[PDB]
Number of protein chains: 2
Amino acid sequence: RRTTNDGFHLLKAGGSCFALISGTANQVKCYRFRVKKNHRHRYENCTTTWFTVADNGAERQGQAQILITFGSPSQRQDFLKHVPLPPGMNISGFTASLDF
Amino acid sequence: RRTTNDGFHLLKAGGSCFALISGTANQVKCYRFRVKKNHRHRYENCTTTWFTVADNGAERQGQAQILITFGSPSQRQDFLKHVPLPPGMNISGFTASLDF
């Protein structure tokens, strides 16, 4: 084309909300395995499982921090109908504003 | 207490920007190894090296996707002075808004 192409960042388009789900490892492992069958239509793209480090204590998050990117708020809202959330995890939907 | 603490998501406070650095893997590996000494004050918390999947193409990102959360905009700006960015990689500052 030009090439004035990509830095490989996918959150660019202005309605790329990320559900960050910091569920407990075993439960997230079960969750993703269970979800992928019927509840593929609950996301477009997602990560693997990952972990975040802390600063001062010798700590990580032991919890598997998955990141889920949907355009549709219908995916977020029809969530509880089609795949209701288990307790033990919490979900947090962050709306991504590209700043540059 | 509660203990109504975390869901373990570190983007909560209204000034947690994420630099999402999708450098080539070897470059990301060299970047951090070089950076960590003097350019520790380029970040507060940051990730490991993660990767994204593609949807319909049988690919991932081969490039390594680190995510960097600093409070300061001085962090992003005194960046180019103290550690000027190499070419070949890209960075993106996504300023994160919690929706819920």
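Quick note: numbers on chain B are straight from Swiss-Prot, i.e. 311-410, in order.
Quick reminder: no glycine exception, Cβ is built from N, Cα and C everywhere.
In the three-state DSSP reading, B:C340 (mutagenesis position) counts as helix. Non-local neighbourhood of B:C340 (mutagenesis position): empty, since no residue in the same chain at least six residues away has a C-beta under 8 Å from its C-beta. One mutagenesis experiment named in Swiss-Prot is B:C340 to A, and its note says 90% decrease in DNA-binding affinity.
For the mutagenesis of B:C340 to G, Swiss-Prot gives this note: <50% decrease in DNA-binding affinity. The structure shown keeps the original residue.
Here Swiss-Prot notes a mutagenesis experiment, B:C340 to S, with the remark: 50% decrease in DNA-binding affinity.
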